[PDB]
Protein chains: 2
Amino acid sequence: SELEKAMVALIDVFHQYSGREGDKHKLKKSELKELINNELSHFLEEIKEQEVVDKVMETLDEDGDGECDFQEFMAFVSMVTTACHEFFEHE
Amino acid sequence: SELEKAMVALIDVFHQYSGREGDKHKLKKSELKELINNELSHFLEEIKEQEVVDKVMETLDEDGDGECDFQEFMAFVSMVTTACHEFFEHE
Ligand SMILES: [Ca+2]
Ligand SMILES: [Ca+2]
Ligand SMILES: [Ca+2]
Ligand SMILES: [Ca+2]
């Protein structure tokens, strides 16, 4: 199914991406900054100072674990979905 | 980006699929049964009686709203991700 590739694509991208530095399956704030710059950047910019990341990162951490777990990581992935409104409703 | 198609593919599939019956952006238990049978079926089966759906549906509803909202819908989408363990770690 087309959704199977979408789901499978995310895991393959996450584990390969999460295995860049530090323990696998653990996104650090420094690692989070790299992911946003490389992955989410064409639709969102800003982030010019670490303090801007510290506020967003702490807010991102629902449990305040200081890092972004796989479970929350899916939330942020969804937030990018729930954040953007449907723009395909216009001709 | 390849993730942009994955995200966009989900919304296009959800709104077109959620617009099958009832108000748009509202998944009913009867609608939920159709989605699982058509979308999530090649990896999961069971579901032979409505009572099996009623237990799973009520459990699925984190807030017990009786229906599956777009936000929770993403959870169930993730649950299919967090439910299946990574099998790509084996040669
Ligand atoms: Ca990592
Ligand atoms: Ca966190
Ligand atoms: Ca519907
Ligand atoms: Ca619910």
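So for chain A, numbering is Swiss-Prot's, and the shown residues are 2-92, in order.
A Cβ is built for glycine as well, from the same backbone N, Cα and C atoms used for every other residue.
According to Swiss-Prot, the protein has these features:
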{"type": "DOMAIN", "residues": "A:13-48", "note": "domain 'EF-hand 1'"}
{"type": "MUTAGEN", "residues": "A:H16 to A", "note": "Decreased zinc-binding"}
{"type": "BINDING", "residues": "A:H16, A:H26, A:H86, A:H91", "note": "Zn(2+) binding site"}
{"type": "MUTAGEN", "residues": "A:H26 to A", "note": "Decreased zinc-binding"}
{"type": "MUTAGEN", "residues": "A:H43 to A", "note": "Does not affect zinc-binding"}
{"type": "DOMAIN", "residues": "A:49-84", "note": "domain 'EF-hand 2'"}
{"type": "BINDING", "residues": "A:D62, A:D64, A:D66, A:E68, A:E73", "note": "Ca(2+) 2 binding site"}
{"type": "MUTAGEN", "residues": "A:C69 to A", "note": "Does not affect zinc-binding"}
{"type": "MUTAGEN", "residues": "A:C85 to A", "note": "Decreased zinc-binding"}
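Here the features listed in Swiss-Prot are placed on the structure.
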residue: A:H16; record: mutagenesis position; DSSP class: helix
residue: A:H26; record: mutagenesis position; DSSP class: coil
residue: A:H43; record: mutagenesis position; DSSP class: coil
residue: A:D62; record: Ca(2+) 2 binding site; DSSP class: coil
residue: A:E68; record: Ca(2+) 2 binding site; DSSP class: coil
residue: A:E73; record: Ca(2+) 2 binding site; DSSP class: helix
residue: A:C85; record: mutagenesis position; DSSP class: coil
* Structure fact -> Between the C-alpha atoms of A:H16 (mutagenesis position) and A:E73 (Ca(2+) 2 binding site), the distance in angstrom, to the nearest integer, is 15
* Asked: Reported as an integer number of Å, what is the Cα distance between A:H86 (Zn(2+) binding site) and A:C69 (mutagenesis position)?
  -> 24
* Structure fact -> Chain B neighbours, taken from recorded positions A:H16, A:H26, A:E73, A:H91 with C-beta distance under 8 angstroms, are A:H16
* **Site with most surrounding Cβ atoms, counting all protein chains shown within 10 Å, from the recorded positions A:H16, A:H43, A:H86** => A:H16
* To do: Among A:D64, A:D66, A:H91, these being the binding-site residues, pick the one whose CA is nearest to that of A:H43 (mutagenesis position).
  => A:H91
* Asked: When a 10 Å sphere is centred on the Cβ of A:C85 (mutagenesis position), how many other Cβ atoms does it contain?
  -> 13
